[PDB]
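**Student:** Structure in structure tokens, see below.
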Amino acid sequence: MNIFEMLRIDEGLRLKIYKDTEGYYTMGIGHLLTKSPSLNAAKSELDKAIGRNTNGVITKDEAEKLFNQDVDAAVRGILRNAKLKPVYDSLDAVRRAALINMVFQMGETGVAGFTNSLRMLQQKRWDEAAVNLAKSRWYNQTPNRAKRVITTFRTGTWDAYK
Ligand SMILES: [Cl-]
Ligand SMILES: [Cl-]
């Protein structure tokens, strides 16, 4: 298993614009298009992203290409984040995948806000971090996914995804 596969499970794959769990227009593999309510605005961002007049539908290839860019940008965000980088640098490869996932779902900014879990993660206090991470809106809103990522931080294995 690896990051891509992991996120592909968590986000799914859809080739027509859809609304995510917060009600925002998304496409493909969790690629957010816009926080705005206008479908047109979404459609507009879609075409700009893709480089052509899609009329709200793309091919698998195009989805995957977004997806790759998005995975890349998440990594690069972490690395450039003063609060994130260090945590990430201290982690093992499986757990890094966990931090990526969160970042992908919630943005650097959002994740950098779990100061306390970050710190526990850094210190390798697995069970503790797992408890603290669960005290969050994130966990209450999307509990199954959050359970998956948390188990991953906790155990450092891919069990939650097998
Ligand atoms: Cl883009
Ligand atoms: Cl969920």
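Each residue, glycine too, has its Cβ placed from N, Cα and C.
Pulled these features from Swiss-Prot for this protein:
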type: ACT_SITE; residues: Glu11; note: active site, proton donor/acceptor
type: MUTAGEN; residues: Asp20 to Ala, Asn, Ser or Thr; note: Complete loss of enzymatic activity
type: MUTAGEN; residues: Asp20 to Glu or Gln; note: Loss of 99% of enzymatic activity
type: MUTAGEN; residues: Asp20 to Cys; note: Nearly no effet on specific enzymatic activity
type: ACT_SITE; residues: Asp20; note: active site, proton donor/acceptor
type: MUTAGEN; residues: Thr26 to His; note: Facilitates transglycosylation more effectively than hydrolysis; covalently bound substrate
type: MUTAGEN; residues: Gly30 to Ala; note: Almost complete loss of enzymatic activity
type: BINDING; residues: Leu32, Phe104, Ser117, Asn132; note: substrate binding site
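Tell me about the setting of these features in this model.
**Tutor:** Secondary structure at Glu11 (active site, proton donor/acceptor), as computed by DSSP, is helix.
In sequence order, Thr26, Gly30, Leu32 are the residues near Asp20 (mutagenesis position), counting only same-chain partners six or more apart with C-beta under 8 A.
The number of other Cβ atoms within 10 Å of the Cβ belonging to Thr26 (mutagenesis position), over all protein chains shown, comes to 21.
In this view, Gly30 (mutagenesis position) is surrounded by 20 other Cβ atoms within 10 Å of its Cβ, with every protein chain counted.
Counting every protein chain shown, the Cβ of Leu32 (substrate binding site) has 16 other Cβ atoms within 10 Å.
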**Student:** Among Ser117, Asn132, all listed as binding-site residues, which has the most CB atoms within 10 Å of its CB?
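**Tutor:** When each Cβ's neighbours within 10 Å are tallied, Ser117 tops the list.
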**Student:** Please classify the secondary structure at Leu32 (substrate binding site) using three-state DSSP.
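**Tutor:** Strand, per DSSP.
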**Student:** Would you mind reading off the Cα separation of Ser117 (substrate binding site) from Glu11 (active site, proton donor/acceptor), to the nearest angstrom?
**Tutor:** 23
**Student:** May I ask you to report the DSSP-based helix, strand or coil state of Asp20 (mutagenesis position)?
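**Tutor:** Going by the DSSP assignment, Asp20 (mutagenesis position) belongs to neither helix nor strand, so it counts as coil.
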**Student:** State which of the following recorded positions has the fewest other Cβ atoms within 10 Å around its Cβ: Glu11, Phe104.
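**Tutor:** With the recorded positions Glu11, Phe104, fewest surrounding Cβ atoms within 10 Å: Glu11.
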**Student:** In DSSP terms, helix, strand or coil for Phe104 (substrate binding site)?
**Tutor:** helix
